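Q: Below you'll find the structure I mean.
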Amino acid sequence: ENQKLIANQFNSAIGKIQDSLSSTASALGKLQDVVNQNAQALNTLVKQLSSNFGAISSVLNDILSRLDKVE
Amino acid sequence: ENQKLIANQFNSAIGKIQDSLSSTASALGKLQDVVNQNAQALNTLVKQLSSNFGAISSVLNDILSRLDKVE
Amino acid sequence: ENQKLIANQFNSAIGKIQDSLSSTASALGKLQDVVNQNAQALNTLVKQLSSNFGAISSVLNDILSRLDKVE
Amino acid sequence: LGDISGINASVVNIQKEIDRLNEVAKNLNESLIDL
Amino acid sequence: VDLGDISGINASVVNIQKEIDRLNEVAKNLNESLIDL
Amino acid sequence: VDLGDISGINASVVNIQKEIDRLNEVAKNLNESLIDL
């Protein structure tokens, strides 16, 4: 009787711990996915920003040179 | 006696697992909060950067046109 | 015999739960490290972008003033 | 200048999982042994 | 020309080291809960 | 005009798939630890 109680409580606890482990795995997978997507977003932003700042720099050098030619 | 030992060890382990589950929930909540704040930060930065690059583009087109008018 | 079965199953489950807790701690540490590195990256990017936009602003004001002087 | 408006950062919603974790941490009291 | 200010854009940092330490502490302490008949 | 270089700004990526796989493996293996008197 007490052995059956111990076994039933243990099986209940193991089921709840299995649910908790599945929930933790799901949460960690979602966090990994979103952190990696935001990492890719920041990397793409840094790349595009480098490009745009190079372009602005080229245009600015051209405008400064053309103002030097004007005056 | 052995049943009391089994029950005591099981209750101790269940208490420790409860502490660990609370700690995991706290850590996952904090990670979620910070990941979402950084997502909002990157989104706001992308918005403001789009605005500033549009503004720089308008000013650059104006300056190029006014240099065309000069020369 | 049934007590030995209960004890063996409990020890097996506690070993598996220890493995799962170590895995969760490792995953949370890695997620913390990467989230903090990306936070530092976004902060450094915001700083450098503020600097570059200030520089572009200074150059643009100078060019506009020098065009005003031209015309 | 290059367009960057497509750069989007996703958000994570693991509140179901955190709620399940706290629910299990509370329900594990119903699994304690009382001989 | 005035460009928009972005210096307010801040990214928070997370500190869950207490929780990771608690997880490792429990994973170590669960040896004291093993049954030795 | 020499604008500041930002190409060094890199955002790391996390790979915790080993840990998620271990968690799911343990959640599956805990069926072998159930008691059947």
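Swiss-Prot numbering applies to chain D: residues 1166-1200, in that order.
So this one's electron microscopy, 2.1 Å, going by the header.
Using N, Cα and C of the backbone, Cβ positions are placed for all residues, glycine too.
From Swiss-Prot, for reference:
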- D:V1176 to F: In strain: Gamma/P.1, Theta/P.3, Zeta/P.2 (VARIANT)
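What does the local environment look like for each feature on the list?
A: Here D:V1176 (variant position) comes close to no residue that lies at least six apart in sequence on the same chain with a C-beta under 8 angstroms from its C-beta. A coil conformation is recorded for D:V1176 (variant position) in the three-state DSSP classification, outside any helix or strand.
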